[PDB]
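Asker: Quick one: this structure, given as structure tokens, is what I'll be asking you about.
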Amino acid sequence: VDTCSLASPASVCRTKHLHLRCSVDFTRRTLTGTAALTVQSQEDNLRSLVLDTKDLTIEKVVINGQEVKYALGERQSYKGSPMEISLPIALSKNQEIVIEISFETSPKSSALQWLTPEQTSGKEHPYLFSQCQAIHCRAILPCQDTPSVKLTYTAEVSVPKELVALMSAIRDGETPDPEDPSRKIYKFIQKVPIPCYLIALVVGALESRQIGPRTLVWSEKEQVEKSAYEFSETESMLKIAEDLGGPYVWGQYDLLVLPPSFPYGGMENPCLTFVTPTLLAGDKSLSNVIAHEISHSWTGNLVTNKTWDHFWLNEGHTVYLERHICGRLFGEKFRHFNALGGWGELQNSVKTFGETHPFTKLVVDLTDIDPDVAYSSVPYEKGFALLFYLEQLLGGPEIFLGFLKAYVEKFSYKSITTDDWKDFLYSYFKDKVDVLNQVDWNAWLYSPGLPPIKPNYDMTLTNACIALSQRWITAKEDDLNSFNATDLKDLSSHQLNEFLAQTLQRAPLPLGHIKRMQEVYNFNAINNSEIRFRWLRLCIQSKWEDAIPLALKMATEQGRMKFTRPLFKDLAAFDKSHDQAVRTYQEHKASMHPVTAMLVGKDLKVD
Ligand SMILES: c1ccc(Cc2ccc(OCCN3CCCC3)cc2)cc1
Ligand SMILES: [Yb+3]
Ligand SMILES: [Yb+3]
Ligand SMILES: [Yb+3]
Ligand SMILES: [Zn+2]
């Protein structure tokens, strides 16, 4: 039972293919067209089925060349409205038919952000991008919007001829639109079956540059050179990921660098990973996000969570592979450093929700929960922690990597649950069942809070971060003189970030301490997004008024939720900035990403 979908389940019928023919209208902010779903009955005498929709206008539904009856049910909040279609002829088990639905999206589509020219780098052309995970594909087109169903797709997209369309698919040519010479039709084919949350579309003034044998970077012209350099390690990471996961099956691995309002670090859309421009640090230091997106090409896109309750399967395993890629490139002490950092982020998330809160469970129950409200670091880091604990229990990283590869092989092209994963774990490790039975499975999988056991972490690279953080926290006024720029001499950017993360966990610090930190370290000068984020949070929580304009600027000039939500929440909690935070949100709300607008509004208690 997928409790996030109103459509007929996979036990009733299954979509095998989508053919999407649509046109992008920037004047109306609508996508208009036809979705032809090839559907296979899983039942005898099948006479109707139900699809998910959200803010879609349906013109007609055509089967065997004739219009058929359909009905849209009442809207069920964030789940949208179920669409029941009456089949003209009853279907036998395994029979396939094609259902062509003519539809139009709403400008308010929660899957889409429509950008005006002034919101882009070039200032001349508008821009459109989608983001369907978890349950927003239904806000683009009618579908069984559940990751328990996998389908191939083809698409033809008409756009203004001056712009470029790209999708999560192999590019299959372009031509002028025979209905309109002011437009072009771009074509696409995705021959590997995918869950519908991986469908993606971008339209804008895009240019490309080759950066490896199977990778182009795409962005607006003004970001192409910087992006090519920032992500130059991509092919080396793909080669490592293939060694760990098995063959890369998707053909191309392209990267799209979105405008700053993209709400996430990355989205693993097949053939075309989407990433935030906040990765453009200038030194490749945020490349773990690329390693993460790469890893999803196996864990998530090949082996897929059957329902969103089991999202940790996607994320825990991807973070586990991510950290192995970074360990291969930069050493095992670095893998441990990042693993221990991840535990810190888990501590933060658990403290934020509360240690008994149901969103801190590894396996969640999303019945009547909007997935976007539950989303956090928990499935990532509690999931990673479980796998890291199992690695240490079962004999180390090379042994556990053997399991990961066998797991990917076993469940490729399938959708699975936590119980499927555990069953296979027990099968693979049959000779170590006695060790597996020592694990507190109920606690790890189904209890809220921090896990019942913390893994063992090498501390080598973390020690200096902790030492400096503790110096600052224990400092009194007469100790402040002792701090100096040379304190940071032997710290990498990763360590500076960890120093700030450690210190932020104990915030507020005294205002005089934070002023001294700026005097001697000049953190205001650093434009690395992760470091600047934590520094500004530290300043605002410690009640430094000078930081108010800096934090408001960062909160609004980009829209990655990891940064924008906590910055607004901190600014709201600071009496001196509270009214500015609310006013700034109100003024920007109409031009924000729809999901980000909703979540910041909820965080600020502004309706
Ligand atoms: C724990 C927390 C949340 C969930 C459900 C969930 C699953 C996927 C979600 O995707 C949100 C959008 N993606 C875009 C790329 C990173 C996040 C959001 C919510 C399950 C377990
Ligand atoms: Yb072709
Ligand atoms: Yb003293
Ligand atoms: Yb209001
Ligand atoms: Zn992920």
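Since chain A takes its numbers from Swiss-Prot, the residues it shows come out as 5-611.
Header lists the method as X-ray crystallography, 1.7 Å.
Cβ from N, Cα, C; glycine included.
Residues annotated as active site, proton acceptor in Swiss-Prot: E297. Under the heading active site, proton donor, Swiss-Prot lists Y384. Residues or ranges marked as peptide binding site in Swiss-Prot: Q135, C136, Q137, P267, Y268, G269, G270, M271, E272, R564, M565, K566. The Zn(2+) binding site annotation in Swiss-Prot covers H296, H300, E319. Among the sequence features in Swiss-Prot, the mutagenesis site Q135 to A is noted as follows: Strongly reduced aminopeptidase activity. Strongly decreased affinity for leukotriene. Abolishes epoxide hydrolase activity. Quoting Swiss-Prot on the mutagenesis of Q137 to L: Aminopeptidase activity strongly impaired, but keeps LTA4 activity. Listed in Swiss-Prot is the mutagenesis experiment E272 to Q, annotated as follows: Loss of LTA4 hydrolase activity, and aminopeptidase activity strongly impaired. Where Swiss-Prot documents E272 to A or D as a mutagenesis experiment, the accompanying text is: Complete loss of epoxide hydrolase activity and aminopeptidase activity. Quoted from Swiss-Prot, the note attached to the mutagenesis of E297 to A states: Loss of epoxide hydrolase and aminopeptidase activities. Among the sequence features in Swiss-Prot, the mutagenesis site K566 to R is noted as follows: No effect on epoxide hydrolase and aminopeptidase activity.
Explain the structural surroundings of these features, please.
Answerer: In the three-state DSSP scheme, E297 (mutagenesis position) is classed as helix. All chains included, 24 other C-beta atoms sit within 10 angstroms of the C-beta of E297 (mutagenesis position).
Cβ environment of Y384 (active site, proton donor): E319, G320, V323, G346, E349 lie under 8 Å away, each six or more residues apart in the same chain. For the recorded site, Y384 (active site, proton donor), the DSSP three-state label reads helix.
DSSP assigns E272 (mutagenesis position) to coil, not to a helix or a strand.
For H300 (Zn(2+) binding site), the same-chain residues lying six or more positions away in sequence with a CB closer than 8 A to its CB are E272, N318, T322.
In the three-state DSSP classification, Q135 (mutagenesis position) falls within coil. The C-beta environment of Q135 (mutagenesis position), restricted to residues of the same chain at least 6 apart in sequence and closer than 8 Å, consists of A115, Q117, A204, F266, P267, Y268, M271, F278, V599.
In sequence order, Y201, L202, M271 make up the list of same-chain residues 6 or more apart from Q137 (mutagenesis position) whose Cβ falls under 8 Å from its Cβ.
Summarising the environment of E272 (mutagenesis position), the number of other Cβ atoms within 10 Å of its Cβ, over all protein chains shown, is 23.
Residues near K566 (mutagenesis position) in space but far in sequence (CB under 8 A, at least 6 apart, same chain), listed by position: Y268, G269, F537. According to DSSP, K566 (mutagenesis position) sits within a helical segment.
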Asker: Just jot down the residues in the same chain as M565 (peptide binding site), at least 6 apart in sequence, with C-beta under 8 A of its C-beta; none if empty.
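Answerer: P267, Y268, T600, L603 - these are the non-local Cβ neighbours of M565 (peptide binding site), listed in sequence order.
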Asker: Any of the recorded positions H296, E297, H300, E319, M565, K566 with a C-beta atom under 6 A from ligand 1? Give them in order, or none.
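Answerer: Not one meets the Cβ criterion.
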Asker: How many Å lie between the Cα of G270 (peptide binding site) and the Cα of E297 (mutagenesis position)?
Answerer: 7
Asker: Taking the Cβ of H296 (Zn(2+) binding site) as the reference point, list residues of the same chain whose Cβ is under 8 angstroms away and which are at least six residues distant in sequence.
Answerer: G269, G270, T322, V323, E326
Asker: Given the Zn(2+) site residues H296, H300, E319, which other residues of that chain have a Cβ within 8 Å of the mean position of their Cβ atoms, reported in sequence order?
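Answerer: Going along the sequence, the neighbours appear as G270, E272, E297, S299, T303, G304, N318, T322, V323, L325, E326, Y384.
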